[PDB]
Amino acid sequence: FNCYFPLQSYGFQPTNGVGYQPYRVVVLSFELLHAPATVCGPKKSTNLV
Amino acid sequence: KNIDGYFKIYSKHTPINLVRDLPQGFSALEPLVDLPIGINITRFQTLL
Amino acid sequence: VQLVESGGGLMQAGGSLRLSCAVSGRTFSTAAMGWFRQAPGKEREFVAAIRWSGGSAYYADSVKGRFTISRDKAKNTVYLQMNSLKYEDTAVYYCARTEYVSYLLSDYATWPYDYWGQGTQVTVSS
């Protein structure tokens, strides 16, 4: 009484409503540190003028 | 200093001639390391 | 995934028996284990449940103060220590397993379990 387990399972059946269906989620966070920038885009580099 | 899971380490080396305590003066410590640890820290210790 | 029961059998009233139920095969997770029993001509009935995490136990009224459910996570085994045996305890005892995590332990008394053992006879004599 008044002592519960903090977690609970999802009920994921293929017949569940889209609202209750499982969705995979990925969150991309970008970070500039006090360190070299090592993650870069595919943009081609050019010569310097 | 460990901020937002990043352990920043600055340092400085200088010659001295004193046996008592910290020499009086001024010098700046430059960053050397930034480790992306995300490790929780509340205590530390030294090893000689 | 298989539930393999052992122990039990014949014991005189007032005595104690221990049932074991070992889980074999690849499991992703275990939420809870339970013991049920079915006496001849009667409906299968909840006995006890244990949460795998933390080991909190829930008991049918009929076995409180007499039976203890326990778990060995490393051996993937649940136990029922059946003390102060009475004639009314005579039944086939079934091990059950679920991956369903309820916040509410008492739910394990009425939850339909996913996996069942073969059943082990306990017979209490005079």
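The numbers used for chain B are those of Swiss-Prot, and the residues that appear cover 195-242, in sequence.
We read in the header that electron microscopy, 3.4 Å was used to get this structure.
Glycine is treated like the rest: Cβ placed from N, Cα and C.
Per Swiss-Prot, the features are as follows:
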type	residues	note
MUTAGEN	B:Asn234 to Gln	Increased resistance to neutralizing antibodies
VARIANT	B:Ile210 to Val	In strain: Omicron/BA.2.75
VARIANT	B:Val213 to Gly	In strain: Omicron/BA.2, Omicron/BA.2.12.1, Omicron/BA.2.75, Omicron/BA.4, Omicron/BA.5, Omicron/BQ.1.1
VARIANT	B:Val213 to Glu	In strain: Omicron/XBB.1.5, Omicron/EG.5.1
VARIANT	B:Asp215 to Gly	In strain: Beta/B.1.351
VARIANT	B:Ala222 to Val	In strain: 20A.EU1
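In this structure the alpha carbons, written CA, of B:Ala222 (variant position) and B:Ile210 (variant position) are 15 Å apart. Secondary structure at B:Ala222 (variant position), taken from DSSP and collapsed to helix, strand or coil, is coil.
Across the structure, B:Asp215 (variant position) and B:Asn234 (mutagenesis position) place their CA atoms 32 angstrom apart. If you take the Cα of B:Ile210 (variant position) and the Cα of B:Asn234 (mutagenesis position), they are about 35 angstrom apart, rounded to a whole number.
Taking only the Cα positions, the spacing between B:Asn234 (mutagenesis position) and B:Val213 (variant position) is 36 angstrom. Annotation note: B:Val213 (variant position) sits in a coil segment as assigned by DSSP. Its Cβ taken as reference, B:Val213 (variant position) is surrounded by 5 other Cβ atoms within 10 Å in the chains shown.
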